[PDB]
Amino acid sequence: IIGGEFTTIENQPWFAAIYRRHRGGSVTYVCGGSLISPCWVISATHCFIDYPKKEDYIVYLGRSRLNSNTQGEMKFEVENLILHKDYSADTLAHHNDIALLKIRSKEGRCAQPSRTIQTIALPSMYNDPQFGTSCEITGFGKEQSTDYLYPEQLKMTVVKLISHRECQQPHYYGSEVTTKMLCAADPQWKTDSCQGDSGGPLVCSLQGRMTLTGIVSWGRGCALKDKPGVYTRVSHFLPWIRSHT
Ligand SMILES: N=C(N)NC(=O)c1nc(-c2cncnc2)c(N2CCCCCC2)nc1N
């Protein structure tokens, strides 16, 4: 997250932190996700496509810090890793950038909700907020494009939804952006998602309810003028989500 503010998991208790084992046993951060039911985390396919083996991954819920344990956190193995069959990689733009992880502990259990661990509602079909609506993004991604490190403390920021029409102008992303993607950005291009925030939530208030509107997918640079963040448009994937869960 470029700009924005530090936060803790209590403020975004559906946030999932996804890591990968090595290869010698070191464990490194991969991507964010969102808890949509006790046993299911939703994320982005591009996070896992290079290492598509479920046994390599560890999922934490209730975690506020990158490399230290947060009190009350839960740790899971991935019982099931479901990548979207129609995924494709353009140079920048990933299509159908969506994935499901069925989570299960050593003890064979799913997430127990708590103050630090809650589910997030999916939107009703094809129902998104109007452009200019303020939504929030959360992640452990880079604080600056040039950074080598990820922040140790979770961050969040606010971005505004951009219309299909505005985002498809060539000055922005041209044809790279489809109707199954959503754009969002700061009017000053001052704050944004970045590398390491992939798979995490774009949450908007809909019908007076916090709703998973988007999943961090791609962008050119981070917090670059005329280059919004691009998000998987969750309201266009409900049949896929329902079927595979
Ligand atoms: N909103 C945004 N402007 N950007 C992003 O959300 C985003 N940006 C980047 C990126 C953009 N430019 C420079 N470095 C990283 C990125 N990469 C891309 C390189 C390899 C794959 C994963 C890491 N992933 C993102 N999800």
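We're sticking with Swiss-Prot numbering for chain A, so the shown stretch reads 179-423, in order.
Yeah, the Cβs are placed from backbone N, Cα and C, and that goes for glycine too.
Annotated active site, charge relay system per Swiss-Prot: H224 (among others), in sequence order. Neighbour list (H224 (active site, charge relay system), Cβ cut-off 8 Å, at least 6 residues apart, same chain): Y265, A267, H272, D275, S376, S395, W396.
Sequence annotations record features per position, and here Swiss-Prot assigns active site, charge relay system to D275 (among others). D275 (active site, charge relay system) falls outside any helix or strand according to DSSP and counts as coil.
The mutagenesis experiment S323 to E is recorded by Swiss-Prot, whose note states: Abolishes phosphorylation, proadhesive function and ability to induce chemotactic response; when associated with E-158. Around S323 (mutagenesis position), taking its Cβ as the centre, 13 other Cβ atoms fall within 10 Å, counting all chains.
What Swiss-Prot lists as active site, charge relay system is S376 (among others).
Note on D275 (active site, charge relay system): other Cβ atoms within 10 Å of its Cβ, all shown chains, come to 28.
Closeness to ligand 1 is met by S323, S376, these being the recorded positions among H224, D275, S323, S376 whose Cβ falls under 6 Å from the molecule.
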